[PDB]
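Enquirer: One structure, as structure tokens, below. Some questions next.
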Amino acid sequence: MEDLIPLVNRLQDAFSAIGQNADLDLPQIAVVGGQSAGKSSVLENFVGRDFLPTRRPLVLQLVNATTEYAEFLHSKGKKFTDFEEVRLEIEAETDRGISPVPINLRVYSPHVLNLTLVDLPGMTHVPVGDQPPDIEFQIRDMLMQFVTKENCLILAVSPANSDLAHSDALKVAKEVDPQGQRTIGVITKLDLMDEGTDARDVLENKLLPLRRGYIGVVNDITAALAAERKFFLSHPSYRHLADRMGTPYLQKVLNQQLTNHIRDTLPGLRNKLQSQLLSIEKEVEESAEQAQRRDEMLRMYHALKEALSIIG
Amino acid sequence: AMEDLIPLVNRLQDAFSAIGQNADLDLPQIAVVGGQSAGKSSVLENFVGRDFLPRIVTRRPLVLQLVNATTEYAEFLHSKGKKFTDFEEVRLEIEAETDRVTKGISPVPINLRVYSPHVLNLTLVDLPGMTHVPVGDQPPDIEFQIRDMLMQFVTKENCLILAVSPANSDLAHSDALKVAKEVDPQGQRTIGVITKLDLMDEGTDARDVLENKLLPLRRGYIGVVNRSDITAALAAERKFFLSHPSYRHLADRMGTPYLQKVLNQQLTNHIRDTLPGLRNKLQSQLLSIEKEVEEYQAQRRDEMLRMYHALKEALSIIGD
Ligand SMILES: [Cl-]
Ligand SMILES: [Cl-]
Ligand SMILES: [Zn+2]
Ligand SMILES: [Zn+2]
Ligand SMILES: [Zn+2]
Ligand SMILES: [Zn+2]
């Protein structure tokens, strides 16, 4: 089943066309991190190009393919070769506070595996620029709409070179998933720890256990990936773990865990979407509010019908 | 701004430490506050030029009384006469004296005179590193025990707060600044130390913090680096600040020699300003405890008499 991740990408597109994602409990990986956790670099190392500026969710659909381009759902036909204009388009579509309405970005490339990640805004604490006083709360509350849903896997990104108790990602993950059953740990910045310290206890799954494990990473992609591989092979604390460390390994294990997760939950999703259809089918058998309520219901009907056709 | 003011307060600290007291007397002093991974120990050890702290390093306050001298040695108040030349035995004695009282936290100070050519005339009250999860055989409420004990010091108006934060994490995560913001929301008695400037991400810097723009403090922020042989470490730090393009213009108000100088100056000035106010408060405390003591559990009565005598001793040290 090379088609399972693509199948769910089509489900994501169907619901993103009507500005929906979080409420439908789709099987997906949400990427969670504090603003200084190194989340952006993890995603850019998967793509192998710099493309991030965020105030909305980015449904980043990496597709294995012979040809290399990017495609936004909201401008359906336009093929993107320049990832500098991909960055500009993310900013542009965002300006179209915080919103849970997803931006869907499909990247085709032979350097990527079949993998989809829902990147959520970095957690912050102090307002900067024209952000409101409660920006911390707005971001955290929007994150919660995604990560409270049972089919959401949490990619919890934490820096190695700070106390793990300070991790914004793990504070969120502990709240919604206290048993650590759907949280995958990413440990960044292992090259920027203090002299005579290491994160071996975390990376060996001993300090704060997660069922799905911890993967270490370090941030011209070919040179960057080469330097990462060389770091893990050279470092005496991480020599023995080296073949389950780094961004290629991380990308591989997420492909495997997402594929298996979609396999487990997609039949349950069909049932839940069917119950939603039966409920909304009863509802269908005028102010600006009342018209807007009718239009939203019809858009939802269309997305559900499109989605059920994808599942088959 | 007299050179005898820090020594005067050292005598006050010794008088009250002899009866197991410090925090409740509101002495003019610098409390050193930091999260367990903020680099607080390295800041103090780079002043001294020797490794001597545990490696919540400590479970009691350390009244570190630094004295400029030709030789390197230490003297504990509790162990009168005994000179410590081995700083490895200094680390052991801190731990040993801690276990003599305490596996939780106590506010009862350990007074340590450190003689070294690497130090200026300076006293610092080092408080336990803040932690969030108990490790080893530390009790379940260790986070609360540390934070509550810290508060007994830093809520007092004459306490200057030396807030140690790492540069290579979000400044909003600083345990030190969270504490300082609570007790000193206007930032009038908080001195910022920014550590680990050499371990930040590529293409980032802490210039906005170090220029006092991001989270303003009246008394300023000082950047340091531990690239550790103290002479070689200090040389490498000086070279870092001079070389780095974000910090070139600030270089002469950065680093450990500068930090040590500015703390000497700020403490001396602070002792001068508050000493008349301290006399009045200690006099009121004496008059109050004299009414309690006027008929001169037994151990509870002993503590009241000890405090009475310490106040008289302290007022005599301050004079007129
Ligand atoms: Cl974080
Ligand atoms: Cl901290
Ligand atoms: Zn944060
Ligand atoms: Zn339709
Ligand atoms: Zn902390
Ligand atoms: Zn009374």
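Following Swiss-Prot, chain A residues are numbered 6-58, 65-107, 114-236, 247-312, 717-743, in order.
Determined by X-ray crystallography, 1.9 Å, according to the entry header.
The backbone N, Cα and C atoms fix where each Cβ goes, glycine too.
When I checked Swiss-Prot for this same protein, it listed these features:
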- A:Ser41 to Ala: Impairs assembly-stimulated GTPase activity. Does not affect basal GTPase activity. Does not affect membrane binding. Does not affect self-assembly (MUTAGEN)
- A:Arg290 to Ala: Does not significantly affect receptor-mediated endocytosis; when associated with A-291 and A-292 (MUTAGEN)
- A:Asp291 to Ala: Does not significantly affect receptor-mediated endocytosis; when associated with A-290 and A-292 (MUTAGEN)
- A:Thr292 to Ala: Substantially reduces receptor-mediated endocytosis; whena ssociated with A-293 and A-294 (MUTAGEN)
- A:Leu293 to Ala: Substantially reduces receptor-mediated endocytosis; whena ssociated with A-292 and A-294 (MUTAGEN)
Enquirer: For A:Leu293 (mutagenesis position), what residues in its own chain, 6 or more apart in sequence, show a Cβ-Cβ distance under 8 Å?
Expert: A:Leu9, A:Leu12, A:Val13, A:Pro32, A:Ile742
Enquirer: Which of A:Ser41, A:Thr292 has the fewest nearby Cβ atoms, counting only those within 10 Å, among these mutagenesis positions?
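Expert: Result for the mutagenesis positions A:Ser41, A:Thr292: minimum number of other Cβ atoms within 10 Å at A:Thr292.
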Enquirer: Within its own chain, what residues at least 6 apart in sequence put their Cβ under 8 Å from the Cβ of A:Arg290 (mutagenesis position), listed in sequence order?
Expert: A:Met6, A:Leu9
Enquirer: Including all protein chains shown, what's the count of other C-beta atoms within 10 A of the C-beta of A:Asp291 (mutagenesis position)?
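Expert: The answer is 11.
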Enquirer: Just to be sure I understand the break: A:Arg107 and A:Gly114 bracket 6 unmodelled residues, and I want the straight-line distance between their C-alpha atoms in Å.
Expert: 12
Enquirer: Quick one: of A:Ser41, A:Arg290, A:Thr292, A:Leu293, which mutagenesis positions have a CB closer than 8 A to some CB in chain B?
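Expert: It is A:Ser41, listed by sequence.
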Enquirer: Helix, strand or coil for A:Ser41 (mutagenesis position)? Use DSSP.
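Expert: Coil, per DSSP.
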Enquirer: Could you state the CA-to-CA distance between A:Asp291 (mutagenesis position) and A:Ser41 (mutagenesis position) to the nearest Å?
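Expert: Rounded to the nearest whole number, the Cα-Cα distance is 34 Å.
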Enquirer: Cα-Cα separation of A:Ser41 (mutagenesis position) and A:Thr292 (mutagenesis position), in Å?
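Expert: A:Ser41 (mutagenesis position) and A:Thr292 (mutagenesis position) have their Cα atoms 33 Å apart.
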Enquirer: Please report, as a whole number of Å, how far the Cα of A:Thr65 is from the Cα of A:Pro58, with 6 residues unmodelled between the two.
Expert: 7
Enquirer: Gap of 10 residues, A:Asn236 to A:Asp247: Cα distance in Å, to the nearest whole number?
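Expert: Flanking Cα atoms: 11 Å.
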